[PDB]
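Colleague: One structure is given below, represented as structure tokens, and several questions about it will come after.
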Amino acid sequence: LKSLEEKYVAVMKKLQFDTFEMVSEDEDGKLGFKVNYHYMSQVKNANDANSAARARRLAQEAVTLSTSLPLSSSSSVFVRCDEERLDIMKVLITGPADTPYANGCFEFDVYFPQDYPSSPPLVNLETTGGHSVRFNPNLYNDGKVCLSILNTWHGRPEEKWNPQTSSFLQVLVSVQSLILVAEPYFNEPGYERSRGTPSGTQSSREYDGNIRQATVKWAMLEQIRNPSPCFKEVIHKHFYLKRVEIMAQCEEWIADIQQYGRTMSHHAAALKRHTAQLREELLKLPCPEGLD
């Protein structure tokens, strides 16, 4: 007699870490890619130094990720590693509850550069609606992930990439903690002054309304329609298990936005279209096999 959350956690736990054939080596040692990957050029032009210390460190990264990825009904992290290359990864983070990202699936590409761990990993958000969405002050239209731990955002020196003590697990957790938050509007530096003022509250709401509709469209509807081959199973099972919950959430979001304001009406209207298409995908979704 497990709850829905316990059942979800149990199912998703098995899908959190695995390898995938992302690249293949030629006769001429040349890499050919099997999936879409933001850093293909960096991989192809790496002029690989074949550093043993880097290799040992990357395998330490993988070990941590194989056992310690965050997992919960609210928000979970899923990782795929190439079968041979230690520096090529793909991740999926689901959006935390009580945020405009809730239950969306957000895909990132990861590259550990030739000068890792002296320099941080490169992370790019792939779920941008073809660069049409700015998902956060810290998530650019082009996919840039801005965190001080990645040296892509300001902060104190202890908050920067530290080659001795930093890790990729910490970067992943920093995305949940610092980017995929409630009231993302205020992540823009200086905007925090507005917090608690009617002007501030109003701007945050309009911001939330745009992020909500984009989550449903791109982080849900288009993830089901067109999943990454790396995460097809995760997506399928995630949306199937939570389908009732997501329909209630979409309705709640619609109810909430309509309390308000020409642009709120624009958001409410996009959300409604996206929700009705999503309902059709959710119903059409075949039952996944690995349930019990």
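We number chain A the same way Swiss-Prot does; the residues here are 4521-4780, 4787-4818, in that order.
Any Cβ shown, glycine's included, is placed from N, Cα and C.
So Swiss-Prot has the following annotated:
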DOMAIN    4573-4740  domain 'UBC core'
MUTAGEN   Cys4666 to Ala  Catalytically inactive; fails to autoubiquitinate in the presence of UBA6
ACT_SITE  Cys4666  active site, glycyl thioester intermediate
Colleague: Would you mind pulling the DSSP three-state label for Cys4666 (mutagenesis position)?
Modeller: coil
Colleague: Would you mind listing, in sequence order, the residues at least six apart from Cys4666 (mutagenesis position) in the same chain with a Cβ closer than 8 Å to its Cβ?
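Modeller: In sequence order, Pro4657, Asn4658, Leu4659, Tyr4660, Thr4672, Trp4673, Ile4699 meet the Cβ cut-off.
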Colleague: Where the chain breaks for 6 residues between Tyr4780 and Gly4787, how wide is that break in Å, taking the Cα atoms?
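Modeller: Between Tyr4780 and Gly4787, the Cα atoms are separated by 6 Å.
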